[PDB]
Amino acid sequence: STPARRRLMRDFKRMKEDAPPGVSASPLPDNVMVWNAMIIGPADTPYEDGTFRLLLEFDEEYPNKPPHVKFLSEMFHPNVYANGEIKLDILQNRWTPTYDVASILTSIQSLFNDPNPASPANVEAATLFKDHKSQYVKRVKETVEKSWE
Amino acid sequence: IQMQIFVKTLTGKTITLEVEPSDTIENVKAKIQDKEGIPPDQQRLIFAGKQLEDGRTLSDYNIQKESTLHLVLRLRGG
């Protein structure tokens, strides 16, 4: 069967036994092209302890094209669009076939630590991040609470 | 119920728009895109110190007739 399906079972085996801290992911039972994921808000960031759910969608072009990924949880982060999609260069202009599910999620998670207000997907959020730090944190925390519920 | 407003950049370049008090900041940013070719994601609109957020209306910010909004461009802004 397909290269994509083969690459994807590798990624799964990877996530099933040796998954990075604070992140997890798995296909649907009956459709390996679609995955639920979750990233936990890392410590000492305003996002701390949030449980942010994502959706990874693949097609047969994988791994020559990145998957489509978006948060299903309400987000407030300078590099996440309103529709949940993520402005991260390895998912757009700078993808290479060496990335897998594990490494995508850890690249995303690292945005929680060091956002990039230089490339804003959420302009409201980029703005607060530079000009109203206190207001920014309060918005993030609202997001944290909603992620539980 | 309609009014003329102005939108001015930091360069001095100014356009005039006809709007209504109940148009949204999003609607206004689209008109600007059409009139100056700038994608709404690269626009920052300021009026009386407050930055204007989408899904609020002009009347909300008390933008009345003949008001001038300040447009700040952020490139690459993406």
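Numbers here mean position along the shown chain, with the first residue as 1.
Per deposition record, X-ray crystallography, 2.3 Å.
From the backbone N, Cα and C atoms, a Cβ is placed for every residue, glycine too.
Note on the domain 'Ubiquitin-like' (B:3-78): DSSP counts are 18 helix, 28 strand, 30 coil. As annotated by Swiss-Prot, domain 'Ubiquitin-like' applies to B:3-78.
Under its mutagenesis entries, Swiss-Prot includes B:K50 to R (Swiss-Prot position 48) with the note: No effect on HLTF-mediated polyubiquitination of PCNA. Neighbour list (B:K50 (mutagenesis position), Cβ cut-off 8 Å, at least 6 residues apart, same chain): B:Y61.
In sequence order, B:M3, B:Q4, B:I5 are the residues near B:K65 (mutagenesis position), counting only same-chain partners six or more apart with C-beta under 8 A. According to Swiss-Prot, the mutagenesis experiment B:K65 to R (Swiss-Prot position 63) carries the following note: Abolishes HLTF-mediated polyubiquitination of PCNA.
Here Swiss-Prot describes B:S67 to G (Swiss-Prot position 65) as a published mutagenesis experiment; the accompanying note says: Phosphomimetic mutant that can recruit PRKN to mitochondria.
Under its mutagenesis annotations, Swiss-Prot gives B:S67 to A (Swiss-Prot position 65) the following note: Prevents phosphorylation in case of mitophagy. Impaired translocation of PRKN to mitochondria. The Cβ of B:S67 (mutagenesis position) lies under 8 Å from the Cβ of B:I5, B:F6, B:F47, each of these being in the same chain and 6 or more residues away along the sequence.
The Cβ of B:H70 (mutagenesis position) has B:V7, B:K8, B:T9, B:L10, B:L45, B:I46, B:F47 as same-chain neighbours under 8 Å, each 6 or more residues away in sequence. While the structure shown retains the original residue, Swiss-Prot records the mutagenesis experiment B:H70 to G (Swiss-Prot position 68) with this note: Loss of DTX3L-mediated polyubiquitination of histone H3 and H4.
The Cβ of B:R76 (mutagenesis position) has 8 neighbouring Cβ atoms from other residues within 10 Å, across all protein chains displayed. B:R76 to G (Swiss-Prot position 74) appears in Swiss-Prot as a mutagenesis experiment; the accompanying note says: No effect on ADP-ribosylation.
Recorded in Swiss-Prot as a mutagenesis result, B:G78 to A (Swiss-Prot position 76) carries the remark: Loss of ADP-ribosylation. Within the same chain, residues at least 6 positions away in sequence whose Cβ sits under 8 Å from that of B:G78 (mutagenesis position) are B:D41, B:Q42.
Applying an under-8 Å Cβ distance to chain A, the mutagenesis positions B:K50, B:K65, B:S67, B:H70, B:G78 reduce to B:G78.
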